[PDB]
Amino acid sequence: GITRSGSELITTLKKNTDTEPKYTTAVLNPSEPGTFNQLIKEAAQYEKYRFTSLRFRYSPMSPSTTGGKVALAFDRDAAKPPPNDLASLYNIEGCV
Amino acid sequence: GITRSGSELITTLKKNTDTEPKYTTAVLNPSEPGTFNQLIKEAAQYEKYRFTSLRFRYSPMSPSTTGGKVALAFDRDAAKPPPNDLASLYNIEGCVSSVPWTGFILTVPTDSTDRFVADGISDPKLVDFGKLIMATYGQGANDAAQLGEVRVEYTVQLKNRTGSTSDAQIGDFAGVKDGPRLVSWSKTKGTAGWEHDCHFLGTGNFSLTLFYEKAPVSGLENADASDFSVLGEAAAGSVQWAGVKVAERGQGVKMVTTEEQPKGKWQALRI
Amino acid sequence: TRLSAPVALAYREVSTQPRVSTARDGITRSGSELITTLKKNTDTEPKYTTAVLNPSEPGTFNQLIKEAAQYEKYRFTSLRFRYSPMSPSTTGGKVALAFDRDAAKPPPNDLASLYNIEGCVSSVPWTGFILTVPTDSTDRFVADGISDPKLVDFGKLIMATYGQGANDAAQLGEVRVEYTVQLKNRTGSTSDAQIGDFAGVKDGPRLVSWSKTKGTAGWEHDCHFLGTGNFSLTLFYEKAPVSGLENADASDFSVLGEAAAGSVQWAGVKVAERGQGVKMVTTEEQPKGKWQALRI
Amino acid sequence: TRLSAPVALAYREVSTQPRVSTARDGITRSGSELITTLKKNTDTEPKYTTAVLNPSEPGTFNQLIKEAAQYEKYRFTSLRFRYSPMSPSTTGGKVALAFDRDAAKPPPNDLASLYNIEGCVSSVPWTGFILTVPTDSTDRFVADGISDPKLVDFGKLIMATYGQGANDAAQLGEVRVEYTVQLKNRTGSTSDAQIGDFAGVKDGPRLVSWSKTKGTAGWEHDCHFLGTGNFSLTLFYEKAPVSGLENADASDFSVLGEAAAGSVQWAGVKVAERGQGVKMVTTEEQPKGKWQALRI
């Protein structure tokens, strides 16, 4: 048994001129190189996990004169493709 | 902060058919690859530790008709060289010895001080918690090849956090080296020319990649490694990819160039 | 009735904590040390290995030497040797421990004389036994130079092995002291570095024992090391000798110097078994010079 | 009211019995030693004489060095220096004792800075005083080689004298330690013989401190002896030097050897006051060789 806490960096979002959303997903598993860059080394030593706590902080970087929006949502089904319209995206529980 | 108890295999002691006792040391630091094979990965991401509980075990592997003895002692000064005679080793505090065919234990009292995770250039008295001394002596020619295995059951408290240290030790011929201390090079002039040979401080499957700016005298060759297989092609401006299996510390490969400090770059990994 | 015979016996040994204390006249130190490990002897007649019982003796004591350098007299109130077997139960021969109260008498020549020594115990190599020697109430001077051994040493241990078969364990066991000394008086700390010339002068712990022997090339002086470990030996020749320092039977011998009039050599000898040493050759009996042994 | 002034004060000093005992982790030794005797200084500015507070330091401790060679760590639970006057009451000047917790910082340069050190006591040379230094609860490694002094030494004593008249006593007093150390851990007895090359390597008790200084003939290495007593110094030159061993400011210096490639010298230096030493000259900075200091 072991308990660890960390704060990784998933990716940096990019501009999208089109008014339709452009999604970029990240499967949440400790042994996932796409999401975690440090937790994988310690997860390779274990074969089970349980996320006691989990949060996603979006840290702005653009100037104050940029429009558009940035949305973060969590889908508990890791195989479902991202929604195809804004309403479905916002209908996900906890989307902010 | 993180607490990670566990148990790991340091090495397997071997027969000492000679008269002089043989001492093999294993420095107790979470970043040392000689003693730790799994706590090293976790300690690479931390820059402080404290051994809440430490202890060693000896698991017999030899027949019941094996002579000689095996000793286990802990020295709180990692800088001191291994003893020179049996009496001094047996005078160390808490030194436990027994016949090879039976197992014993050695509990090491621990203090409440924090030390930096070893980098490789700092004073051992400042960053290291100590070292272990394993002695084998008094074995005849009829005894088994292997006597036993020494294991460490610990409970460390890694503190703070930082960028993960590189998992592969990149380096340069006769120059700078970065990453965990997996190998160490040495140069000795010879008939063909300067001979550069590496020694693996760890035990297991490795992967050594080389890059020669100029054509060397000869490519990678097995020195005393258990296994060896090259897959490159030695020549000017080429790279040689090889896989070396190490059973005992000090085994490695060699090369010849005839020019001291040849221009190139090498990479070592524990696959 | 029935009495079983195990394949082997395992003795667990843990280094204990020496018990030091202060008394009216001095200190009373108790502890345990390791003398040596006995070796197989495939011959009927015994092979001996001695160890003089006296504080400040590098061959016998390793830690008591340091604590006894600050004191002038001693008295062994209780000492006792023990044998720890590390060989299977299919090894023949025997192991004998005896305590000779005379530290100069050479070990006996035949097995029969060995058992006549009072208190001589013995047993098979694969079992442990204890030899406890009665003590007395007489003070003796800690070894400090060349002196009659009858006046300083309390005694001398003798270890013998014999009767082992060809296909037996290389080493049979190892002797361990368990003493309780009563150091008395006091003095400024004395350096542990034997120094003396070739004329029979010695000053310091007994680390070396020279011995002349006439030869065709010249008189050969053999520097036998009583202890076992790393030693250094600085030599000074007043007259040019036949040869410098040469490895007689020791292991890992290196010398940095030259042999000539007024020259000085510096040999870092290493000893794996008590009795090994180096040698030098000169044409002059009792040559003029100096030597200095050290445990480095 | 009235306060008399004696012609002189006599302090009777009797060597006490060090109190040794055994604890769970090690031993607790108490005793008293003599560091040095202060000397007259006919100058307003102070003249300093240091003594590093650490077991296994030949300059400071004479008997605790031997008992601390068997142990790896120490902790001064209670130490205290005292001053015994041996000069008449008509001597001017002053004597100052201060404890610098940093063992590497050089002694102050002016009198004003000397008093700013915490705990710095002082008095007239003809009266006694005691400086007691608070201790801590941190273990430190006994000196074993070249290491940062901040990591091993507990501190450093500083003794200063100044303001004495021309026709005053040659020597004013003498400092005495009164310690209670807590040695811990344990290890095989370590030899007390400093050994190292000229490249900055040292291994053993701090008996010597080399120091380079460029000169017209070549780089001069001065072998300063921290302690006071009889010493021997074996040197090995790989390249022929400009000159061998010469007496710089020591007393009764004798050397048996020659200066040349591969040669070895052997100088029995004698020191009457801490800081005296010998010298040698070479044309190569950081020459190749070895040296070995010993207290014989």
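Chain D residue numbers are taken from Swiss-Prot; in order, the displayed residues are 56-351.
Each residue, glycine too, has its Cβ placed from N, Cα and C.
Over in Swiss-Prot, the protein carries these features:
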{"type": "VARIANT", "residues": "D:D208 to N", "note": "In strain: Infectious clone UK"}
{"type": "MUTAGEN", "residues": "D:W274 to A", "note": "Complete loss of interaction with host AGO1 and AGO4. Complete loss of silencing suppression"}
{"type": "VARIANT", "residues": "D:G332 to S", "note": "In strain: Infectious clone UK"}
{"type": "VARIANT", "residues": "D:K343 to R", "note": "In strain: Infectious clone UK"}
Cβ neighbour count within 10 Å of D:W274 (mutagenesis position): 19
Cα-Cα distance linking D:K343 (variant position) and D:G332 (variant position), given in Å to the nearest integer: 21
Other CB atoms, at most 10 A from the CB of D:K343 (variant position): 13
Number of Cβ atoms other than its own within 10 Å, given for D:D208 (variant position): 20
Inter-residue Cα distance where the pair is D:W274 (mutagenesis position) and D:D208 (variant position), in Å: 30
Inter-residue C-alpha distance, D:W274 (mutagenesis position) and D:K343 (variant position) (nearest angstrom): 13
Count of other CB atoms lying within 10 Å of the CB belonging to D:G332 (variant position): 23
DSSP-derived class (H/G/I helix, E/B strand, else coil) of D:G332 (variant position): strand
In three-state DSSP terms, the structure that D:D208 (variant position) belongs to: coil
